[PDB]
Amino acid sequence: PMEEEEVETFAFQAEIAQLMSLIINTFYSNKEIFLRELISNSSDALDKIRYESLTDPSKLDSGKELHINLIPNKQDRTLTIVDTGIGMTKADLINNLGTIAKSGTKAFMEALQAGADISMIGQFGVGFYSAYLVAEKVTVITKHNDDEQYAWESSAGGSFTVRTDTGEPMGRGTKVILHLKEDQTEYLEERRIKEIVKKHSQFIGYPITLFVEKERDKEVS
Ligand SMILES: CC(C)c1cc(C(=O)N2Cc3ccc(CN4CCN(C)CC4)cc3C2)c(O)cc1O
């Protein structure tokens, strides 16, 4: 008791659940495209707030800088992507992250079943789920103007939660935290991240900064 937090439990829409189970339980080569999908989503969100701001500068009250940060953390085997885009409302999380059918799900599963490369995922409108190629749990923290901050979370298994987040306030935008699987820690390495960004995500119209830890003082190693 004491403190109270709204936390809502949802089932993924049946075909989304079937897709996630394929993604997780089937071997697929060329998983590095998960990063491309995340950066694409950030870029679209950033485009949206920039566009709205042409007409209403006040929409930038919550964060004037439009950018993306990539944060690998070897301490807890996470890779976080943060952007200062338009963010999502509660309904946007619920609609976009699982509760309803997505047009391309079935066809995408049929393509995978035929041997398509996982890279096609983005075209089918289910790109977010590529996170599950590398992560056993994904947390999405989001904040849209005129709404409160929310945190979506799922370790697959057919369920996800949406909670009102009173933690680290983001101002405005989305932060995706990938808890990487043991056989996917390569994505924590600066060398690998740089390689995949150069390969798949060139000319993103916003600065991308990689946070690195290379100067830690020995006295606090
Ligand atoms: C977790 C994924 C999905 C993700 C989302 C965002 C984010 O906050 N977004 C807000 C937003 C607004 C517009 C668009 C462009 N399209 C999307 C499809 N829609 C039906 C029409 C508008 C995209 C987004 C994504 C994010 O910043 C990063 C993420 O990884």
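Here chain A follows Swiss-Prot, giving residues 11-231 in order.
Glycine residues also receive a Cβ, built from the backbone N, Cα and C atoms like all the rest.
The note that Swiss-Prot attaches to the published mutagenesis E47 to A is: Strong ATP-binding. Strong interaction with HSF1, HIF1A, ERBB2, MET, KEAP1 and RHOBTB2. No effect on interaction with TSC1. In the three-state DSSP classification, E47 (mutagenesis position) falls within a helix.
Annotation of the published mutagenesis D93 to A in Swiss-Prot: Impaired ATP-binding. Strong interaction with HIF1A, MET, KEAP1 and RHOBTB2. Loss of interaction with HSF1 and ERBB2. Los of interaction with TSC1; the original residue is retained in the structure shown. Reduced to three states, the DSSP call for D93 (mutagenesis position) is strand.
In the structure as shown, the Cβ atom of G97 (mutagenesis position) sits within 10 Å of 27 other Cβ atoms. While the structure shown retains the original residue, Swiss-Prot records the mutagenesis experiment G97 to D with this note: Abolishes ATPase activity.
Of all the mutagenesis positions listed (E47, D93), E47 has the fewest other CB atoms within 10 A of its CB. Rounded to the nearest whole angstrom, the C-alpha distance between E47 (mutagenesis position) and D93 (mutagenesis position) is 13.
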